[PDB]
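**Q** My questions all concern the structure below.
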Amino acid sequence: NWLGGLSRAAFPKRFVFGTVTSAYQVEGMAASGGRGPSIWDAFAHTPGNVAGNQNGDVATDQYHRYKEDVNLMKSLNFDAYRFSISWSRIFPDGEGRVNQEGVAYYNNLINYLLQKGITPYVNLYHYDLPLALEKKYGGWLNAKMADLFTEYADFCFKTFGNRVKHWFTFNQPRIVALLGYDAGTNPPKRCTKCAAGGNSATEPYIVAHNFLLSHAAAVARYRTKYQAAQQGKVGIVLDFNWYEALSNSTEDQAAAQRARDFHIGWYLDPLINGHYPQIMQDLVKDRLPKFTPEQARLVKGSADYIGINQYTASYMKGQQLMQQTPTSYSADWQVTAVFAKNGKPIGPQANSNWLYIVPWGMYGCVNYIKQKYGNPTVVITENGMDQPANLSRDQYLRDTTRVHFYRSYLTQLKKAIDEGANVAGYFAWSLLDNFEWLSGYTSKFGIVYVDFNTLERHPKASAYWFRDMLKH
Ligand SMILES: OC[C@H]1O[C@@H](O[C@H]2[C@H](O)[C@@H](O)[C@H](O[C@H]3[C@H](O)[C@@H](O)[C@H](O[C@H]4[C@H](O)[C@@H](O)[C@H](O)O[C@@H]4CO)O[C@@H]3CO)O[C@@H]2CO)[C@H](O)[C@@H](O)[C@@H]1O
Ligand SMILES: OC[C@H]1O[C@@H](O[C@H]2[C@H](O)[C@@H](O)[C@H](O[C@H]3[C@H](O)[C@@H](O)[C@H](O[C@H]4[C@H](O)[C@@H](O)[C@H](O)O[C@@H]4CO)O[C@@H]3CO)O[C@@H]2CO)[C@H](O)[C@@H](O)[C@@H]1O
Ligand SMILES: [Zn+2]
């Protein structure tokens, strides 16, 4: 069957199914409704930064159309919706004055979701640092971010937490560190070569450390001030793509494990165990910040659940670990990613060049976290694939590859859960075609098609697949 035996009965009782968006990628009204600019507004408005010089000024206009979109997700039998709050829509300068119109938007969205029986899962941050904070403080390079973020989090807890019971602090701090401060291809465009300045060997580590400390501080505030009354939960969202040793050699198995540690362990070892992975300590040395005992105790156990964004997989090839002059976070791993084995590609690519369709990577990642980290509560917070630009409406709607993608990946997730993985939910990226960062509107991740001329929504085949699979 096109469902391939999948249904709600195939997953645990009360397992949560949802869809996901992020504020800058879908809201629009970027310079309206009192919203202050984020680092992404400045970046996207700079010629050459985004495909077609596009930006999120309008995006999908969810700001005006949110009731349509909530009605749609309910009609598709989802239980939950993961979305983010734009920090600069609430605090235009990132601190100080509250934009009441911004608060009203999120109140209206949250209240409508609840009215329609859809549980809000709310990210506080999804790349969209208020521009004022980047300029005034230097953003995530400044340890002061922990205070600034905690104050923002506190406001959101006080204002929405009587209704919102499932929070996340950050989204993919690895990608912020990597693209923002190693490669310099996402804002603030810092790197060793870069015009904005930077240092690809040091700054990614500073940035990751500050995300961890900020997360911990916000959760401490939640727990000491709000949790008794509100009885909700706060986690964090981390990207994890699977790494499989290219061969069974000692060097290749070591390489795969080293890649896992530099990718997910970077955040999970502090969050679960109260220290950075040993291999990162050994190789990165003085460039890896040291948690004080007090900080390590604040960070350890500070996530009520682990959000995992799972998309793809690669093989890893190793070599002799060698003494080398530091150049970058990326180079620190001392591995080589490989995308074929025995002359066969690991999987076909979706529109995004990085996205190889490898359903067994989902099993790989979930099983690994179960076995390595004491089976913490995991929520699959993003999973999905993209179509290319310039197709017809009907070609977008007949998204057979995406149907196959979800069936295959969810079957692999089911396999891991049946083997005892503590997975509490799954969220499809994305509800809607949207603004896909550097790709702008040239990458289509939605289960719902968005016509970017008219802004009309049209559910794709994959949307109806979910509707069938999820019927109560
Ligand atoms: O309907 C609106 C909209 O839908 C779009 O998507 C369609 C798919 O294109 C179409 O293939 C899909 O058909 C499903 C059908 O809904 C299922 O009921 C059926 O399941 C069978 C199954 O094949 C058996 O193996 C199993 O044992 O039993 C069940 C029946 O009980 O599977 C087929 C696919 O093979 O339905 C979607 C939603 O309608 C269309 O693309 C678009 O044209 C429509 O406007
Ligand atoms: O894009 C959809 C959606 O997903 C979330 O973010 C995406 C990013 O958009 C995308 O840039 C990022 O790309 C990763 C890729 O997944 C990794 O496999 C790859 O990893 C490297 C590793 O860093 C190297 O050190 C190692 O040697 O090799 C591996 C494999 O080549 O790195 C690239 C970036 O360089 O993937 C993200 C998801 O993982 C966002 O949440 C959402 O908003 C986006 O819309
Ligand atoms: Zn509008």
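Chain A is numbered as in Swiss-Prot; the shown residues are, in order, 33-504.
Placement of Cβ uses the backbone N, Cα and C atoms for every residue, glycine included.
I grabbed these lines from Swiss-Prot:
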type: MUTAGEN; residues: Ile207 to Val; note: Increases KM for substrate about 5-fold. Increases kcat/Km values 9 to 24-fold depending on the substrate
type: MUTAGEN; residues: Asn218 to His; note: Decreases KM for substrate about 2-fold
type: MUTAGEN; residues: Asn273 to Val; note: Increases KM for substrate about 5-fold
type: ACT_SITE; residues: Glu414; note: active site, nucleophile
type: MUTAGEN; residues: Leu470 to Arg; note: No effect on KM
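Thinking about packing and proximity, how do these listed features fit into the structure?
**A** Under a cutoff of 8 A between CB atoms, and with a sequence separation of 6+ in the same chain, the neighbours of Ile207 (mutagenesis position) are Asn218, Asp271.
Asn273 (mutagenesis position) carries neither a helix nor a strand DSSP state and counts as coil. When other Cβ atoms within 10 Å of the Cβ of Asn273 (mutagenesis position) are tallied across all protein chains shown, the result is 22.
Using a 10 Å Cβ-Cβ cutoff, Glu414 (active site, nucleophile) registers 23 neighbours.
The 10 Å shell around the Cβ of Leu470 (mutagenesis position) contains 14 further Cβ atoms across the protein chains shown.
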**Q** What is the separation, in Å, between the Cα atoms of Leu470 (mutagenesis position) and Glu414 (active site, nucleophile)?
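**A** Their Cα atoms are separated by 18 Å.
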**Q** About how far apart, in whole Å, are the alpha carbons (Cα) of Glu414 (active site, nucleophile) and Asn273 (mutagenesis position)?
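**A** Cα-Cα distance, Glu414 (active site, nucleophile) to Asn273 (mutagenesis position): 12 Å.
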**Q** Out of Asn218, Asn273, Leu470, which mutagenesis positions lie by ligand 2, with a C-beta less than 6 Å from some atom of it?
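**A** Going through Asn218, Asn273, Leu470 in sequence order, those close to ligand 2 turn out to be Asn273.
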**Q** According to DSSP, folded down to helix, strand and coil, what is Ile207 (mutagenesis position)?
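**A** Assignment for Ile207 (mutagenesis position) reads helix.
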